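*Asks:* Quick one: structure below, then a few questions.
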Amino acid sequence: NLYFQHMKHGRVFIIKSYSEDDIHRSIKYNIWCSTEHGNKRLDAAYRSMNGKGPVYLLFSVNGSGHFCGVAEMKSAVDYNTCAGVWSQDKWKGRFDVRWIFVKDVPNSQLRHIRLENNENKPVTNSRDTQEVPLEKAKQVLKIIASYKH
Ligand SMILES: CNc1ncnc2c1ncn2C1CC1
Ligand SMILES: [Cl-]
Ligand SMILES: [Cl-]
């Protein structure tokens, strides 16, 4: 499997959700919204990528012990949208996503991948919109895709 070799235009972020309901809504309607500073990071990455490669999102519910799937950013952030569509009313705005994997991957499968841009911490100890260096992101995606147990 060498699909990901020679991929240079791609950026990958961790998405954390306190709410399982928000995960289910995102899957159903292919939309997401982050914090203000999270939206700004994702919007900048999406817009500067300019359709040259994907912005992937690695989703995990806080405290759950596993990742729950992978989606791709499919639009810029619209900051002025209906309020209160998520579990909490904190989030302002909306962007499109396309879910790629919906599958539980235990943190045990991924905790040995460490992020040089986050103090060598395990990728499983990231906060919302932590960016993942491309070479580590490829390793995470291969583990998520190949997981079956
Ligand atoms: C609809 N978006 C969201 N829903 C629930 N929690 C969120 C979130 N975006 C960031 N967080 C927290 C850091 C976990
Ligand atoms: Cl809306
Ligand atoms: Cl977080």
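We number each residue from 1, going along the chain as drawn.
Header entry for method reads X-ray crystallography, 1.8 Å.
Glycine too: its Cβ is placed from the backbone N, Cα and C atoms.
Residues or ranges marked as RNA binding site by Swiss-Prot on the basis of experimental evidence: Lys16, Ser17, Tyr18, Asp22, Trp32, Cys33, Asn62, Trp86, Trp91. Swiss-Prot lists 10-144 with the feature domain 'YTH'. One mutagenesis experiment catalogued in Swiss-Prot, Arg11 to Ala (Swiss-Prot position 411), is accompanied by this note: Slightly decreased binding to RNAs. Under the heading of mutagenesis, Swiss-Prot lists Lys16 to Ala (Swiss-Prot position 416) and annotates it as follows: Decreased binding to RNAs. Annotation of the published mutagenesis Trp32 to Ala (Swiss-Prot position 432) in Swiss-Prot: Reduced binding to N6-methyladenosine (m6A)-containing RNAs. Reduced ability to undergo liquid-liquid phase separation. Reduced binding to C5-methylcytosine (m5C)-containing RNAs; the original residue is retained in the structure shown. The annotation that Swiss-Prot gives for the mutagenesis experiment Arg41 to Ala (Swiss-Prot position 441) reads: Slightly decreased binding to RNAs. Recorded in Swiss-Prot as a mutagenesis result, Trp91 to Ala (Swiss-Prot position 491) carries the remark: Reduced binding to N6-methyladenosine (m6A)-containing RNAs. Swiss-Prot gives this note for the published mutagenesis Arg127 to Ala (Swiss-Prot position 527): Decreased binding to RNAs.
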*Asks:* Check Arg11 (mutagenesis position) against DSSP and tell me helix, strand or coil, would you?
*Replies:* strand
*Asks:* Which recorded positions (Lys16, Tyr18, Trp32, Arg41, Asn62) fall within 10 Å of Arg127 (mutagenesis position) by Cα distance?
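*Replies:* Cα within 10 Å of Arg127 (mutagenesis position): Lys16, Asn62.
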*Asks:* Ranking the mutagenesis positions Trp32, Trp91 by other Cβ atoms within 10 Å, which is at the bottom?
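*Replies:* With the mutagenesis positions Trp32, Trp91, fewest surrounding Cβ atoms within 10 Å: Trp91.
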*Asks:* Which recorded positions from the list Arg11, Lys16, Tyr18, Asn62, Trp91 come close to ligand 1, meaning a Cβ under 6 Å from one of its atoms?
*Replies:* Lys16, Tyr18, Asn62, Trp91
*Asks:* For a Cβ distance below 6 Å to any atom of ligand 3, name the recorded positions from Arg11, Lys16, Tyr18, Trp91, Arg127 that qualify, or say none.
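*Replies:* The qualifying recorded positions are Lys16, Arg127.
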*Asks:* Near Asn62 (RNA binding site), which of the mutagenesis positions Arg11, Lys16, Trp32, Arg41, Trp91 can be found within 10 Å, Cα to Cα?
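*Replies:* For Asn62 (RNA binding site), the mutagenesis positions whose Cα atoms are within 10 Å come to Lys16.
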*Asks:* Have a look at the recorded positions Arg11, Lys16, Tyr18, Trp32, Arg41 and say which one has the shortest Cα distance to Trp91 (mutagenesis position).
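*Replies:* Result for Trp91 (mutagenesis position): the nearest of the recorded positions is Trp32.
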*Asks:* How many Å lie between the Cα of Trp32 (mutagenesis position) and the Cα of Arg11 (mutagenesis position)?
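*Replies:* Taking the Cα atoms only, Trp32 (mutagenesis position) lies 17 Å from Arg11 (mutagenesis position).
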*Asks:* Among the recorded positions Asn62, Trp91, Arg127, which have a Cβ atom lying under 6 Å from any atom of ligand 2?
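*Replies:* Those recorded positions that pass the cut-off are none, since no Cβ is under 6 Å from ligand 2.
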*Asks:* Could you check what DSSP calls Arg41 (mutagenesis position) once collapsed to helix, strand or coil?
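*Replies:* DSSP assigns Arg41 (mutagenesis position) to helix.
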